[PDB]
Amino acid sequence: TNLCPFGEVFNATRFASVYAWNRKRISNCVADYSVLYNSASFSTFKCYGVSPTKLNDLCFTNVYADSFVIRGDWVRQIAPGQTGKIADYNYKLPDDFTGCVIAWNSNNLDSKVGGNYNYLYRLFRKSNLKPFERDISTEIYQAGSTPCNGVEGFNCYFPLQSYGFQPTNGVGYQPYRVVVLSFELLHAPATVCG
Ligand SMILES: *[C@@H]1O[C@H](CO)[C@@H](O)[C@H](O)[C@H]1NC(C)=O
């Protein structure tokens, strides 16, 4: 009977950074996706392996929603088979993805004033993430001749960097909130339905 907790995902006070992104799991509820597709707010809402006008017919073994903030020029990396620092080192979707990516401009709800809130992404890593791997470690990264094995210095870097949004200005570099819905089809009792 109960409506699913999408309000706890889409209307939260602050969304996470793109390293250390939030994940919500959704179960034992009715998921009406019609109020998502017919909401006016969304700048992108792209679905893979399901079509949005049919989500209200389907039932899923379990549902996940992942949420974070990125610049409007990075949202193209939030798709299967993409490449770049976000897709490699911060958040990766598998090549065989069943789910939808939803994004909207948040420059009214965030970045509205002087200073900043501390949004960080990982810029350096020794190898790519696996699909849905999350990495929150902040050990020094080596980037040159000889190990530093300690303090920051010549050819060693702290792995995180700030996004550098334009100061309540610009055009493409503004903040976009993202929610990624991922749907399971494992042969067990269907915990979410339309
Ligand atoms: C977010 O809040 C608005 C305004 O209260 C509401 O219309 C919308 O349904 C909420 N989002 C979800 C996913 O329910």
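Shown for chain A, in order and in Swiss-Prot numbering: 333-526.
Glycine too: its Cβ is placed from the backbone N, Cα and C atoms.
Lifted from Swiss-Prot, the feature list:
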- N343 to Q: Reduced viral infectivity (MUTAGEN)
- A475 to V: Increased resistance to neutralizing antibodies (MUTAGEN)
- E484 to D: Increased replication in human TMEM106B overexpressing cells (MUTAGEN)
- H519 to P: Increased resistance to human covalescent sera neutralization (MUTAGEN)
- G339 to D: In strain: Omicron/BA.1, Omicron/BA.2, Omicron/BA.2.12.1, Omicron/BA.4, Omicron/BA.5, Omicron/BQ.1.1 (VARIANT)
- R346 to T: In strain: Omicron/BQ.1.1, Omicron/XBB.1.5, Omicron/EG.5.1 (VARIANT)
- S371 to L: In strain: Omicron/BA.1 (VARIANT)
- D405 to N: In strain: Omicron/BA.2, Omicron/BA.2.12.1, Omicron/BA.2.75, Omicron/BA.4, Omicron/BA.5, Omicron/BQ.1.1, Omicron/XBB.1.5, Omicron/EG.5.1; complete loss of interaction with host integrins (VARIANT)
- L452 to R: In strain: Delta/B.1.617.2, Epsilon/B.1.427/B.1.429, Kappa/B.1.617.1, Lambda/C.37, 19B/501Y, Omicron/BA.4, Omicron/BA.5, Omicron/BQ.1.1; Contributes to cellular immunity evasion and increases infectivity (VARIANT)
- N460 to K: In strain: Omicron/BA.2.75, Omicron/BQ.1.1, Omicron/XBB.1.5, Omicron/EG.5.1 (VARIANT)
- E484 to K: In strain: Beta/B.1.351, Eta/B.1.525, Theta/P.3, Iota/B.1.526, B.1.1.318, Gamma/P.1, Zeta/P.2 and Mu/B.1.621; May enhance affinity to human ACE2 receptor (VARIANT)
- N501 to Y: In strain: Alpha/B.1.1.7, Beta/B.1.351, Gamma/P.1, Theta/P.3, Mu/B.1.621, 19B/501Y, Omicron/BA.1, Omicron/BA.2, Omicron/BA.2.12.1, Omicron/BA.2.75, Omicron/BA.4, Omicron/BA.5, Omicron/BQ.1.1, Omicron/XBB.1.5, Omicron/EG.5.1; May enhance affinity to human ACE2 receptor (VARIANT)
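Annotated features, which come from Swiss-Prot, shown on the structure.
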residue	record	Cβ neighbours (10 Å)
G339	variant position	9
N343	mutagenesis position	8
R346	variant position	11
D405	variant position	13
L452	variant position	16
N460	variant position	12
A475	mutagenesis position	11
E484	mutagenesis position	10
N501	variant position	10
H519	mutagenesis position	5
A475 (mutagenesis position) versus recorded positions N343, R346, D405, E484, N501 - nearest by Cα: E484
For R346 (variant position), the one of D405, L452, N460, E484, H519 that lies nearest, given that the recorded positions are compared by Cα: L452
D405 (variant position) versus variant positions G339, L452, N460 - nearest by Cα: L452
Alpha-carbon spacing, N501 (variant position) to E484 (mutagenesis position), which is rounded to whole Å: 33
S371 (variant position) CB neighbourhood, other CB atoms within 10 A: 12
Secondary structure at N343 (mutagenesis position), reduced by DSSP to three states: coil
Sequence-ordered recorded positions from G339, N343, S371, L452, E484, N501 with Cβ under 6 Å of an atom of ligand 1: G339, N343
